[PDB]
Structure formats: structure tokens, C-alpha cells
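Student: Have a look at this one.
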Protein chains: 2
Amino acid sequence: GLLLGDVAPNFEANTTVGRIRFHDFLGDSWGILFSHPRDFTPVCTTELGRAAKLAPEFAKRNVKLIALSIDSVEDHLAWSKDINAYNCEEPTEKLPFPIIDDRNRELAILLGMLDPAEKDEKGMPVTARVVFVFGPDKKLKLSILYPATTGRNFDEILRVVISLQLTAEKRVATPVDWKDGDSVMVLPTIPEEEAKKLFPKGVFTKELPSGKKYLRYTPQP
Amino acid sequence: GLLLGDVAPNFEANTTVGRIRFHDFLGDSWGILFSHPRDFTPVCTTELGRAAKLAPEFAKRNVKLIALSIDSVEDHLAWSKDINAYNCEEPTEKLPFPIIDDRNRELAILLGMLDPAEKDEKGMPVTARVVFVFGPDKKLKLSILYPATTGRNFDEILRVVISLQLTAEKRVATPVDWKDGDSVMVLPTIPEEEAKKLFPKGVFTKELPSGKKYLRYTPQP
């Protein structure tokens, strides 16, 4: 597995563009490493095709995507023609992000990207649907662990990406169901002095039974 | 850390409903064990308040929620009075769901819930925004890990529960960004003659440059 303070290992692995070092791939950009169970599968095809459409948005926001499965690069390159066909693009071998060959399930044990009750006909447990979000400083900023049966929300991946990019920029936080542009919460350890000088668009605090002044809203900084 | 197919640690803890045991709480019901940084916090107020409004839409689906902070049951109930006030109801120290006490931090280094950045006034790490979807078999079905800066989408936590429950009933899988009601995907293992009897509503296939027949859609069974 991997915890929120851990560092993405500079692992070496083979992809659809060749072998790479992890950190060297990222360098000074945010990284999204997501894994999918098998290639030539129906939900995975939707998932990786949804990604390929979102790669422009993830790009201009300084994020690099990269895929991973147990299937070979021989397949990855061929499946991309189907993935491209799904998106009604010209069925090339080229995707806007890479896919890692994890033939031997090395970094899938390293990172805990395994599945229960899912394996190949060869009798080997496959990947699951994980998404690791790393920051420019190579640390784990977020992670989700989804089942093989349950597909992922990529509109949710983009949402928390803007947050992580916003909450690190400003001394704010994003509440539940927060949509891009909605009001953010004021970090509760900030006094009304430094606060009003940070958010000139105003800080708005509700009053609650215990008379604490922590519930403070403010428009997007 | 924690992985999929791991039986939920049958712990005992003191809560806002008493000291109870984990499997004894759940019993035979799907369970969502979510955490939160700290009580009296602007984001976690939006969170737990949302979780209390959504509580019936979980129990309708046989899902009992339970929360967890590093705070005292005294601080919970005084905050639970501020929680219900957040959503404009009777400011009682009562919620739809138990909140777990974990000051001694036993369940936080065990479950991999510790947030790297955020800590309490004494220098000790506080919980992160973790969610543990456990099946009725006590085993882990889905997990998400979020920082204290970025707040969870509970509409999505509801999204995955519905799918986890359909996907354990019918032999399908939900694609990317799937909403309740929408068409699902047919499992790759299921051959052509079985896919007709299993799904009498039409099974529609996407023709792909590979030439295989995996990308098959079907109405929600």
C-alpha cells in the first residue's frame, strides 16, 4: 500500500513510449498514476478513453497522466487503436499518456494495486483501479482504490486536482461536493486579522451553538 | 495501510452511542467507515452534515455509516450540536451515525489514516479524509484517501455503493462516470449465447479495429 506522506519510488519500467524513470518523467509537474485491471476490456476502454479526452485539461494544469496494467506493450499499443476508436479518433497506437507493462506485477505489489477475485486465466491476480496523485515534490497527495467491477469518476479526479492545486496556492480549503469556482472555506487556525488581509473579497462566518467562529466562507480567492 | 479483500479489523471503540465492536456494529450490512481531521473544523462540518442528510439514502440501501476523528466523545457531541445547526435542524448532540473516538490513535496508524501535514495543537497528526467501504463479508470493497485541504464528494460515495451492490447481483460492470439508471457493461468472460439469456434487454456490441467483441453495452439489468 501507500500512505499520504509517502514518496513515489523512482522506479524503472517499460511503457508505450519506452522505458522511463518515474521522477524523471514527472520532474516538476503533478503526476497521475492510475491502474486498470486488464486490456481489451469494456469498462477499462471507457476509462482510458475518458482520460485521453481529459489529457488536455490535465496538461494545461501541469499534470501528467500515465496508465498501468499487467498486459504487455504489445497489447497496449494494439488496444489503443480500440481506445482511439471508442473516442472516434484516428485509430493510432499513440495515446496522450503512457501505459506501463507490469508483466510480473512488481510495482503492483509495491504499491498495493492488486485485486480480490480478479485474475487472468493463467491464475494470477490482476490490477485494480487505483489512482495516485503525486505532487511536484513526489509525495502522495491523494489516492483512490476502486474495484474491477466499479468504474471511476474522472470528473472527480479533475475536481480534486484543482483543489490540491488551489489549496496549496492559497490558505483555504474546499468543502463537500465543491465545484470549481464555488466558495471555499477559511483555514480555521487563521485569526480574523490575517484573514481579512488575505481574502479582500470578504470572509463570512456563520454562528453556531458553541459560539465558535470556525465556519468561515469566502469566495474563490 | 489496507488493501482489497481485507477483513475489516474487528475493533472495539467508544463512540457517541457507546463502546461497541466493529462487526457487531455492522452485523450483516455494508459499512462505510470514514474519518475526518478534527472536530470544530469548517470543512468537516460541511462533510458530516452532508453525511447526516444522506444517511437515509444509505440505510435504504442497507449501509450504516460510522465516523472517526482523533477527538473526544465530548467534543463530538458538542460539535454534533453545531452539525445539526449547520443544516438548520434541532441542535441536538445526536446524529444519524456513530462517531468513533480515537485519541489514543490506535485505529489511525493501523488503518493508514494519518495525515502528513495536519496535526493538532500538541504536534500529533490528525486523521485524514479516508473512506472504507466494507462489504457484508467484512472485506474491503472500496477505499478513497483525501487530504484535509480537499473535501470529499459524498454524492460519489453514494454512486459507488449503488454500483457495488448491482455489480454483486448482476454480472455487469459500470463504466466511466456511470450514473444510476444508465446502461452497464457486459463482462468479458461471458460468451455470446449466455449474454442473451442473462440480459434479455438488448446486448449491443461496439465494433473495434482489434475485431474482438468485448465492448458490449446493455440496459441496467
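Following Swiss-Prot, chain B residues are numbered 4-224, in order.
Cβ from N, Cα, C; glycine included.
Sequence annotations record features per position, and here Swiss-Prot assigns active site, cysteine sulfenic acid (-SOH) intermediate to B:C47 based on experimental evidence. What Swiss-Prot lists as active site, for phospholipase activity is B:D140, and the listing cites similarity to another entry. Swiss-Prot lists B:5-169 with the feature domain 'Thioredoxin', giving sequence analysis as the kind of evidence. Swiss-Prot documents B:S32 to A as a published mutagenesis change and attaches the note Loss of phospholipase activity, but no effect on peroxidase activity. Per Swiss-Prot, mutagenesis B:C47 to S is noted as: Loss of peroxidase activity, but no effect on phospholipase activity.
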Student: Chain A proximity: which recorded positions among B:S32, B:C47, B:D140 have CB distances under 8 Å? Answer 'none' if there are none.
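Tutor: Listed in sequence order, the recorded positions near chain A come to none.
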Student: Given the residue listed as 'active site, for phospholipase activity' and B:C47 (mutagenesis position), what distance in Å do their CA atoms have, once rounded to a whole number?
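Tutor: Spelling it out, the Cα of the residue listed as 'active site, for phospholipase activity' and the Cα of B:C47 (mutagenesis position) are 29 Å apart.
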Student: So what sits near B:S32 (mutagenesis position) in its own chain, CB-to-CB under 8 Å and at least six residues off in sequence?
Tutor: B:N65, B:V66, B:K67, B:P139
Student: 10 Å Cβ neighbour count around B:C47 (mutagenesis position)?
Tutor: 29
